[PDB]
There are 2 protein chains.
Amino acid sequence: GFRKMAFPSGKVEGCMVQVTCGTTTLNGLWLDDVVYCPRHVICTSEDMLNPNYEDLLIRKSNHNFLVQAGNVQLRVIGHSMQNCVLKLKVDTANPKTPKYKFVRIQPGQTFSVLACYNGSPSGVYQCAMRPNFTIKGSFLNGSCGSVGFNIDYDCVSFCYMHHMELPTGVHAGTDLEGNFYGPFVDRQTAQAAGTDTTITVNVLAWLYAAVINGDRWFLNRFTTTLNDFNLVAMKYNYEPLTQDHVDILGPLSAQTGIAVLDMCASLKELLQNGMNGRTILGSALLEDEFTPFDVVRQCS
Amino acid sequence: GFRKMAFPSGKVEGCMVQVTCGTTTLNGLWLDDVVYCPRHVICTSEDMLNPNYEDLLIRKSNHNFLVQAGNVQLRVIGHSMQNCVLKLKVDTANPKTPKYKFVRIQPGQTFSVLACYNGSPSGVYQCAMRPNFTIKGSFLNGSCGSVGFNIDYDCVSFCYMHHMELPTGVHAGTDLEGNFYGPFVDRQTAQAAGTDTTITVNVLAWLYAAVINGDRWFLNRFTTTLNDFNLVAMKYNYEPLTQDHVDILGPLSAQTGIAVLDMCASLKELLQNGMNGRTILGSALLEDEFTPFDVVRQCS
């Protein structure tokens, strides 16, 4: 097994609060004197079918928002919307605010989620942004407004806020400026995701992890061109590999002595032949939710 | 996919420190005015081959231990050993000490590890104590003294401290009173683990998780007796299921409407027939490192 490792969550735990509007409670993020949360908190069950968020927000007063940090009520002094994120101004700057920035991540990148229930931290796990801008896998039952982040040197980079579940069970959300990842809207109407694809560069990073962890059976004596690899990739719904992706795998290639295009030849054979009942890192399936950075972080 | 979720790590992050003795640096745990760490910190490479820990410890002065919390040196005022754990008394009580207890967990139970490098928190993941008292899977390269824990209501229950790697790549460690889990010793000599077994009650919890997450193909119209199930289990290196284990699965059985012995009949068929190229929760292998409590924590 190659373990998913989340970032330590302490810096984000001190920012989680509960936001209630009417009968709806979800998670908010308290940074300086602003609480961020999904704007759908202001919607009734009926409102969600076709909301006019500007009109709904105008009809709300500050006293219609109950913000609780532990057992402590924060007074709201201002409410506004930035795209799909509600910003509640409160009268107290969070004394536990970390150094932070707001970033918008790329498809295929990973991040940690602090899964919260009604403002209370419950668990932490590592998630990948799928190429179709959904988040796949199992989630904490009832967890709206939970946030995704990376820790850079001292700095928390917030990249994601959970808004929506698609009937398939996958999650959709926004960056912390309230822009959805992918084609989704915060309305209860028919929404399809695009076809998903396998994140090739992550599969290669995970094969490097396998090698570093002594799982080598799939290495073959062959090489390929980027062009010949990509013809096979396309047939198996893999993303095309670019020179920039090859360059990202440089450190794992140096650590293992296996040229990227040699690992590409190994992956081509695995796609064409299958595993013949064998496992890699205890899996019968190739894994694509570890980035090259995730592997180097854990393995170097 | 059914996600491994770790406990939020913030309460433990504030306790991690670096301990150095000569050229050896590893992790320590700073609770009130005591730093806990593996006693093998006092050993040279040569000492590890056959250490007399009492003699080695007598030859150490307080000034031979360098304890750093961030960039901050703590003065050691006392050194003693409890079984395989070194206790450094320091002149400052940790102001970030959480409510805590020390527990000794059972084989098959899970816990979160805050993986640290030279006192610095790096990542958090969920681990299971194998029936042979090893910890399996991939680990942070260089991480000695990292601790395992559960969070109970407000209270951190520390259960594990990493000491050793076995040549197979698995980890061995102690409880926080310095007693090894399993037959292992903190000496560089030939040590075998017992044969490992599959944690049956955890496989059943994970099949309940599958059902709750809409993966139902393996459910069959059959039941079994505990006795007839156990005859099959024994052949596939599964732990025998006891009435006490059946009772632990009550809540998942109630949530799904599937009797425990009906899920046992489903598992008997999976062991005898295999998966025929199908997956459960995105896995081709049955997973045994989620406890019934882990599933209820995430799914209820």
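Going by Swiss-Prot, the residues shown for chain B are 3265-3564, listed in order.
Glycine is no exception: its Cβ is also placed from the backbone N, Cα and C atoms.
What Swiss-Prot records for this protein:
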ACT_SITE  B:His3304  active site, for 3CL-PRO activity
VARIANT   B:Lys3353 to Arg  In strain: Beta/B.1.351
VARIANT   B:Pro3395 to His  In strain: Omicron/BA.1, Omicron/BA.2, Omicron/BA.2.12.1, Omicron/BA.2.75, Omicron/BA.4, Omicron/BA.5, Omicron/BQ.1.1, Omicron/XBB.1.5, Omicron/EG.5.1
ACT_SITE  B:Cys3408  active site, nucleophile
VARIANT   B:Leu3468 to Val  In strain: Zeta/P.2
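Cβ environment of B:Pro3395 (variant position): B:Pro3371, B:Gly3372, B:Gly3458, B:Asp3460, B:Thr3461, B:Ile3463, B:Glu3503 lie under 8 Å away, each six or more residues apart in the same chain. Between B:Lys3353 (variant position) and B:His3304 (active site, for 3CL-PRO activity), the C-alpha separation comes to 17 Å. Taking the Cβ of B:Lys3353 (variant position) as centre and 10 Å as the limit, one finds 15 other Cβ atoms among all the protein chains shown.
Counting in whole angstrom, B:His3304 (active site, for 3CL-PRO activity) lies 10 from B:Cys3408 (active site, nucleophile) by their C-alpha atoms. Geometry remark: B:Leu3468 (variant position) versus B:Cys3408 (active site, nucleophile), CA distance 33 Å. Minimal Cβ crowding within 10 Å, among the recorded positions B:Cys3408, B:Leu3468, is found at B:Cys3408. Taken residue by residue with DSSP, B:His3304 (active site, for 3CL-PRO activity) is part of a helix. Cβ neighbours within 10 Å of the residue listed as 'active site, for 3CL-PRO activity', excluding its own Cβ and spanning all shown chains: 23.
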